[PDB]
Every structure is written in structure tokens, then in C-alpha cells.
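Remarks on the structure that follows.
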Amino acid sequence: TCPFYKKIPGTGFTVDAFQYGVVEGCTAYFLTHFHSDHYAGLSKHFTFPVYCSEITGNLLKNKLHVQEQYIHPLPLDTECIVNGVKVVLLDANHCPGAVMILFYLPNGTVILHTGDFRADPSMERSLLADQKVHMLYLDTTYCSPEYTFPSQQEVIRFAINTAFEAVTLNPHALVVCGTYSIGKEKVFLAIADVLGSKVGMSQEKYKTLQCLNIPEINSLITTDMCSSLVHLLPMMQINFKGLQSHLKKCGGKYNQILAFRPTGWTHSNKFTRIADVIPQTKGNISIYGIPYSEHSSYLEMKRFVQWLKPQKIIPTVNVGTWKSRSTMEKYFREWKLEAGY
Ligand code: NI
């Protein structure tokens, strides 16, 4: 049964609530982004309206085979009307197509739903800057001071060079990149841009990136693995038994795999800095874990909320233990006392 934190009071609306059958009183279902925890329950046999970004709507049509008549895409940064209620979609800085939703309730209340997001100062000069917010449905995926990780530009700086060094020394070395969903497209588009290669991947994965509206995507990706030296592989496959296995299927073309597993947070971020990162080696196979987060760090979140000054906050993530819920309100209170709202 749908939790309270996936319902927008005063509307017929829900957010990323597709796995509970038909919700009672829901006239519109909002999907924030195309990650399976959020769209779980959608298929070609869904028959209620779906609202989402243009890009998320490509993925529903093509990957899930949801019917064109139920998908309502909306432009970003644009004041839209939806069953008489003003809504705005803003970019979440999460994965491609991912939005935050502003709801302007008839009664005069205003509600921001972050979705999954990575807080950025650029968000402080968006449509949010002009008015007050009463309820914040917040992505608390990293709501604890231990959660520090570097900026995305830093990780992509390291990733390029680490890769670009390896192949200028040994031009018969492969660059694999691990993936299971959307998101994290820079990691691989960046490395492959520098090396000169298109990115090679499966037909399935090739179908997925074709939906994301990337400029000139044709020029950047291929299914032709023989004609590619920056490959993509399922994240599960990025171990020693899986990379070996793949190294055979190259057919005498590459004599070394230099992988990347983009991870979110890992307890090694609490101690080791990004520039000091190294690989797990078992011969010619070197697997890099790098901290590429598509979620806010503790300080990014804090700054975002202390700017927004919302009257009530509602965590959408790590809600399932009284220890996590307990710990989160303490930070929210400290943030409110610090900033004097
Ligand atoms: Ni997500």
C-alpha cells in the first residue's frame, strides 16, 4: 500500500508510485526518472496518465512498451497546467531525463519533490528562487556527515587521464565501463571522446542511449565491438572472471582491460582522496572503483535546504529504520537552528 511520502496532499497526484496496483484517488501518476525502483510496476498494460520529462517518456514508449496515449511529456522550466494545478519540472542533475517537480496547490501551499537529485548552486537561480516552499520531499540518500565525495568534474578529470594514460602507453589495451541503468553517461562518453573511439555496447544498451536526446549520439556510440576500444559491460560482469571471459571474446585484438566501476559512496571515501585511487589487479585486469555520485553529498544537501528554508521536510529515502529516521530529523533541526528559520 502506497506510503504517505509518495502522495501529494490536496491533489489527485502521486510520485514514483507504480508498484501498488491502482492507487485510490490518483488521477495522475508522476514519474521523476527512469530507474527501476521508481518505475517498478509500469508496463504496456498500464492505462492511467503518466507525466514525466520528454526523455523519460521516450524510455517508457520504447523500453517498457507503454502506449503513446498515456504518456504526457512536459518541457522543463515551463509553467504547465495539469488537472487545474500549476506544475513545473526542473532538472534534477541526477540521470538523463530526471526532474524535480514543483506543485502549486490551489490552497496556496507550494511543494517541491526532489526525486533523486544532486544538489547544485545553479539550482538557486532557477524557478525556485522566486518564491517560498512549504513542504520538501527530500532525497536523503546521503544524509550523514561521513558522506563526502568529490565533484563530478574531478572524477571525470581523473577518469579521462587514467584511461588516456593507459592507452598511450599500450595501444592494445581496452577500456571497459560498468553499467546497469541510465545515468553516469559522462564517465563513458568522456573517456571515449578523448580516446577518439565511439563507445561500444550491446544492442539493448544501444537502444537505451538512442532515447536520451543526446546531440549527435550516432557519432558517439556503436554496436560494432570490433570497431570499438571503449566498451560497456553489465556492472555484475565487472569482476576478474567476467573481464577475462570478455577478453577472450575480443578475438586477439586487446591484451589488457582497464576497467571503471562508477560507485556511489564507498567507505574508502572517508579516508582516501580521489587523486590517490588505485586498481584491484589480477594480472592484466585492473578494475577501478571511482566515486561518481548522482546524489547529493551531505554538505550539498545541507546548503540546498538551508537556502530553500522550507517549513517542513519529508525524507523519501532511508525511511525504513527508526535509527535512520531518528538521525535525519536531528540534522534537519540543526540546519534550521544554524540558518535561523
Ligand atoms: Ni535514481
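Per Swiss-Prot, chain A residues shown: 700-1040, in order.
Method on record in the header is X-ray crystallography, 2.5 Å.
Each Cβ is built from the backbone N, Cα and C atoms, and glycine gets one as well.
DSSP gives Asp838 (mutagenesis position) a coil state; it is part of no helix or strand. Listed in sequence order, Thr813, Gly814, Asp815, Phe816, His994, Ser995, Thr1015, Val1016 are the same-chain residues at least 6 apart in sequence whose CB falls under 8 Å from the CB of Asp838 (mutagenesis position). Here Swiss-Prot describes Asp838 to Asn as a published mutagenesis experiment; the accompanying note says: Impaired nuclear focus formation, reduced interaction with PIAS and increased sensitivity to cisplatin.
Mutagenesis annotation in Swiss-Prot: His994 to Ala, described as Impaired nuclear focus formation, reduced interaction with PIAS and increased sensitivity to cisplatin; the structure shown retains the original residue. Over all protein chains present, the Cβ of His994 (mutagenesis position) has 23 other Cβ atoms lying within 10 Å.
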